[PDB]
Amino acid sequence: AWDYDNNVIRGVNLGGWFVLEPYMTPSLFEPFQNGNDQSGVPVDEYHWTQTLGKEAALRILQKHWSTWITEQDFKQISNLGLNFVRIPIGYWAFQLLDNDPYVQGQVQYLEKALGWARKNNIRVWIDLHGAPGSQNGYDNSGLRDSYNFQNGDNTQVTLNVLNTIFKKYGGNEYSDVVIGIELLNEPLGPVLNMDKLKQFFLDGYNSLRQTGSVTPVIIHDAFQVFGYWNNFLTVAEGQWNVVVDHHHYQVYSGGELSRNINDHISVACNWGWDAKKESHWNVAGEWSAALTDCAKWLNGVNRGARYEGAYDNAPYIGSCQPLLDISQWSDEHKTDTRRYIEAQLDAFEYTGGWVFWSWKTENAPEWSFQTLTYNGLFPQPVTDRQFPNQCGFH
């Protein structure tokens, strides 16, 4: 169904759908605010379902699931020249821990989506985005500020959920649609035991192949240096059909944010230079147009922006309010944005391709493919260039 040699991925993530993210759908969380006091807002899906209780959480989520992304979205993705989507899903869609507050029903909508992708000639990765106890302490794992994926039986539970995914979506039924299963989104390598994480990736590889699946195994880079994975899961050891997923951003520290526009572009070009040198096939599974961390609740519910020196001991660089709404952007910021998107596109097509985070948001424009396209900032067709050859690839 795919050729990671000769084809190029041109995709979007379906984010904020089966795993709630406050900055993407703030309407689901804001109602819990009293005046300007944010302290009573649930910080993640785990606490959001917990406050609501099972029956009310299911009523509200059924409404969200049935409207957030639909068949018409897949038709529009196809019409815009895209060939691919990445679909995040939490472990809790499949299996619950004894005391978990989460509700199920996502699986019905995933299977509808695999049908909508087939109908529109779209390929798919299925991505396990949250594991029990949390692999990273981010709100996008379901459970913020906890790091217990490697504690007790959380790893074994994660493997059991993956085996389910392998059997239902990695076999003959979906082999014309699914061109990857990603074992785990963004395990936080710096805080985890890396020998144990490598054994987990190896167990998932062997257990997928064991069911008779020929589906590519997708491994996230775990925030390690370029080349760190070069001797892991290699053809020289009979390990085949493996892709490394890199996520590329410039907004999550004071130093990256401080860069001028030319420097942001030099960094983007260099991503592509260095990926070309790697031994594994590789794809930029996440990236965006963001030059700030200004979108409301981007770093979490009740946390400010590094860009205005209001998070993570970053110093002040610039003020967020005039950048919240794209109608209010200056000509300079529009131009900077167009340049940055085109440089990234050129860098990512130098190897396996690219998957923009994300298709849509309620009103975070730096993070919405639809909003950027409609405003003339994301190329359409995706090959169009107002600033051709910023990188000079050989």
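Swiss-Prot numbering applies to chain A: residues 45-438, in that order.
How was it done? The header gives X-ray crystallography, 2.0 Å.
Positions of Cβ are set from backbone N, Cα and C atoms, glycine also.
Cβ neighbour count for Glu230 (active site, proton donor) (all protein chains, 10 Å cutoff from its Cβ): 20. Taken residue by residue with DSSP, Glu230 (active site, proton donor) is part of neither helix nor strand, so it is coil. For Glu230, the entry in Swiss-Prot reads active site, proton donor.
Look at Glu330 (mutagenesis position): DSSP puts it in a strand. The Cβ of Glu330 (mutagenesis position) has 22 neighbouring Cβ atoms from other residues within 10 Å, across all protein chains displayed. If you look up Swiss-Prot, you'll see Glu330 marked as active site, nucleophile, on the strength of experimental evidence.
Counting every protein chain shown, the Cβ of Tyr293 (substrate binding site) has 13 other Cβ atoms within 10 Å. Taken from Swiss-Prot, the feature substrate binding site covers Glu65, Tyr67, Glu230, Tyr293, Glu300, and the record attributes it to experimental evidence.
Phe267 to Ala appears in Swiss-Prot as a mutagenesis experiment; the accompanying note says: Decreases catalytic activity. Impairs catalytic activity; when associated with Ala-296 or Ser-330. DSSP assigns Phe267 (mutagenesis position) to coil in the three-state reduction, placing it in neither a helix nor a strand. Annotation for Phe267 (mutagenesis position): spatial neighbours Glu230, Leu232, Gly233, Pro234, criterion Cβ-Cβ under 8 Å with sequence separation of six or more.
Recorded in Swiss-Prot as a mutagenesis result, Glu330 to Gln carries the remark: Impairs catalytic activity.
Record note (Swiss-Prot), mutagenesis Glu330 to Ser: Impairs catalytic activity; when associated with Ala-267. The unchanged residue is displayed.
Distance from the CA of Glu300 (substrate binding site) to the CA of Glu330 (mutagenesis position) is 17 Å. Working note on the binding-site residues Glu65, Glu300: by count of other C-beta atoms within 10 Å of each C-beta, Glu65 ranks first.
According to DSSP, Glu300 (substrate binding site) sits within a helical segment. Of all Cβ atoms in the shown protein chains, 22 besides its own fall within 10 Å of the Cβ of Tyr67 (substrate binding site).
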